[PDB]
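Structure record follows, encoded as structure tokens.
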Amino acid sequence: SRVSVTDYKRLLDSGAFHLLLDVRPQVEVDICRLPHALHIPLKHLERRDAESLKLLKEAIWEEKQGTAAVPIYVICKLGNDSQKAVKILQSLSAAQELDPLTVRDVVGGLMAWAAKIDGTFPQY
């Protein structure tokens, strides 16, 4: 359940609706982030933070107002954490705690983004 960084960039540039979930811890997000991403730390997904779940529901509602599976993309620094978040999100979907989702993480994470897509995104 993955996507290449170059496919993700083409999707982003299409303007088609999706949500990018940044699942890094706060300390990393404080250094640098993609401004369009929604921040939901992996640990919040692990511990079922009800408020981060509300945040995700609210982001979906903003587009859809309760009316297709939602395309969810997941990113972290290198693509190690995001794979774990994808599993949790798929389980929330399957359990109907979330609206139906189609969930993929970005191979190589934000470092692949920095390497191939935008070199102004920093190392850290």
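Our numbering is plain: 1 for the first residue shown, then up by one each step along the chain.
Positions of Cβ are set from backbone N, Cα and C atoms, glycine also.
When other Cβ atoms within 10 Å of the Cβ of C32 (mutagenesis position) are tallied across all protein chains shown, the result is 14. Swiss-Prot gives this note for the published mutagenesis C32 to A (Swiss-Prot position 365): Does not affect sulfurtransferase activity.
Listed in Swiss-Prot is the mutagenesis experiment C76 to A (Swiss-Prot position 412), annotated as follows: Abolishes sulfurtransferase activity. Just so you know, the Cβ of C76 (mutagenesis position) picks up 25 other Cβ atoms within 10 Å once every protein chain is counted.
Annotation comment: Swiss-Prot describes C76 as active site, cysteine persulfide intermediate.
Cβ neighbour count for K77 (mutagenesis position): 22 (other Cβ atoms within 10 Å of its Cβ, all protein chains included). Under the heading of mutagenesis, Swiss-Prot lists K77 to R (Swiss-Prot position 413) and annotates it as follows: Does not affect sulfurtransferase specificity and activity.
Of all Cβ atoms in the protein chains displayed, 13 besides its own lie within 10 Å of the Cβ of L78 (mutagenesis position). Secondary structure at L78 (mutagenesis position), taken from DSSP and collapsed to helix, strand or coil, is coil. According to Swiss-Prot, the mutagenesis experiment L78 to K (Swiss-Prot position 414) carries the annotation: Does not affect sulfurtransferase specificity and activity.
Under mutagenesis, Swiss-Prot gives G79 to A (Swiss-Prot position 415) with this note: Does not affect sulfurtransferase specificity and activity. For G79 (mutagenesis position), other Cβ atoms within 10 Å of its Cβ number 19.
Swiss-Prot lists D81 to T (Swiss-Prot position 417) among its mutagenesis entries, and the accompanying note reads: Results in 90-fold increased activity. Close to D81 (mutagenesis position) in the fold, though at least 6 residues off in sequence, lie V23, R24, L42, each with a CB less than 8 Å from its CB.
Under its mutagenesis entries, Swiss-Prot includes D81 to R (Swiss-Prot position 417) with the note: Results in 470-fold increased activity.
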Handout entry: Deposited-model gap closure distance - 3 residues unmodelled, Cα of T67 to Cα of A68, Å
Key = 9
Handout entry: Inter-residue Cα distance where the pair is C32 (mutagenesis position) and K77 (mutagenesis position), in Å
Key = 10
